[PDB]
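Remarks on the structure that follows.
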Amino acid sequence: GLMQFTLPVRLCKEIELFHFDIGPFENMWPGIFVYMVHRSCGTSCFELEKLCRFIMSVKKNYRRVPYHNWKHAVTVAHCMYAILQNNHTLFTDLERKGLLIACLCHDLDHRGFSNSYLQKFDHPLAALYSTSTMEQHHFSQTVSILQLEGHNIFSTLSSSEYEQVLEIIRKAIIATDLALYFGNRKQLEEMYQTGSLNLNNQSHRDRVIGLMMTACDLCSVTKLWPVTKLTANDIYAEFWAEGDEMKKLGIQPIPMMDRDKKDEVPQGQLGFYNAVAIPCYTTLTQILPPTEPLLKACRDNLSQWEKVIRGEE
Ligand SMILES: Cc1nc2ccccc2nc1OCc1nc(-c2ccccc2)cn1C
Ligand SMILES: [Mg+2]
Ligand SMILES: [Zn+2]
């Protein structure tokens, strides 16, 4: 109870910034996550013995895949932390508890394949969940780990609060299905511009949290250029393995997933930044002004991809 987690000085300072990289030392990621829950939520949000056992069961249920791994989980949660610390007063105590856990859990037991490849492979998970296939699976793995004995971090919630927190996490995890992102931002855009956006409408809050989940999930595009560039190698390593697996089923994969089209990567990032990243962080800054550094960093990395195309790197 009087046992505060601390970090070394450089991390203690850099962790509050949006562009923080959690570093290559795996064994420090749990302490980083616990640090962020204590400062974001409070030291009294979770029984510490339960939290630690939950974190390590979550870690064990991430796979050793090049991108959708334990390190992605902690990164996406760090971004959420930054958003919540920079917009302290706009969020309920249940939202702060739910959303960091949502982020740590959002890709549980990912195999490094898209929803699309699961359906063309005819994976059993595609029979059980017709849309947002992986994302329903991820929420389902979260509930599983919450029901292991000694793992219910939400033990001290009421019957009803428990149900609200599991509902926040469910919607939050579903929202990481990028197919749902496009509609969700268009609606937030129109609601903010017409002046109808209202943060007491629970269905409006839902959309906002959905946008934050996209922002945290894409936060690779808001890092120092060498972090952004090296993360892209891991992202394409999954895409090209999925591309290979499409070819094994006798299907020409889209060029994004075709390793014979490495050459077009810089233009593919340009497309992604203009179609998804910029619009995501633009709409997010409008609704939550202190998130501006995510937009400014995204615009910087776009300019870095333009430089790659021009043969200046
Ligand atoms: C989906 C996607 N998700 C991301 C999540 C985080 C960070 C970067 C991301 N980039 C992405 O996509 C990148 C892309 N490459 C191509 C492409 C590449 C080579 C040849 C032809 C096309 C197209 N598109 C959209
Ligand atoms: Mg996912
Ligand atoms: Zn993710």
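The numbering of chain A matches Swiss-Prot: 724-1036, in order.
Structure determined by X-ray crystallography, 2.4 Å.
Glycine is treated like the rest: Cβ placed from N, Cα and C.
Long-range Cβ contacts of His791 (active site, proton donor) within its own chain (separation 6+, distance under 8 Å): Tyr785, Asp830, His833, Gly835, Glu961. In the three-state DSSP classification, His791 (active site, proton donor) falls within coil. Annotation source Swiss-Prot lists active site, proton donor at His791.
Marked as 3',5'-cyclic GMP binding site by Swiss-Prot on the basis of experimental evidence: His791, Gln992.
Per Swiss-Prot, divalent metal cation 1 binding site is recorded for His795, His829, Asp830, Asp940, and the stated evidence type is experimental evidence.
Swiss-Prot lists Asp830 with the feature divalent metal cation 2 binding site, giving experimental evidence as the kind of evidence. When Cβ atoms from all protein chains are considered, those within 10 Å of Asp830 (mutagenesis position) total 26, not counting its own. Annotation note: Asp830 (mutagenesis position) sits in a coil segment as assigned by DSSP.
Annotation of the mutagenesis experiment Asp830 to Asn in Swiss-Prot: Reduces activity 1000-fold.
Annotation of the published mutagenesis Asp830 to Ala in Swiss-Prot: Loss of activity and of zinc binding; the original residue is retained in the structure shown.
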Query = Of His795, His829, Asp940, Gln992, which of the binding-site residues has the most Cβ neighbours inside 10 Å?
reply = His829
Message = Please report the Cα separation of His795 (divalent metal cation 1 binding site) and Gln992 (3',5'-cyclic GMP binding site) in Å, rounded to an integer.
response = 19
Request  = Around the recorded divalent metal cation 1 site, report the further residues of that chain (criterion: Cβ within 8 Å of the mean position of the Cβ atoms of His795, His829, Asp830, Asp940; site residues excluded), sequence-ordered.
outcome  = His791, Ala796, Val799, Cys826, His833, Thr899, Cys939
Ask   = Among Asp830, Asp940, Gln992, the recorded positions in the record, which have a C-beta under 6 A from ligand 3?
value = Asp830, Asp940
Note = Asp940 (divalent metal cation 1 binding site) falls, by three-state DSSP, under helix
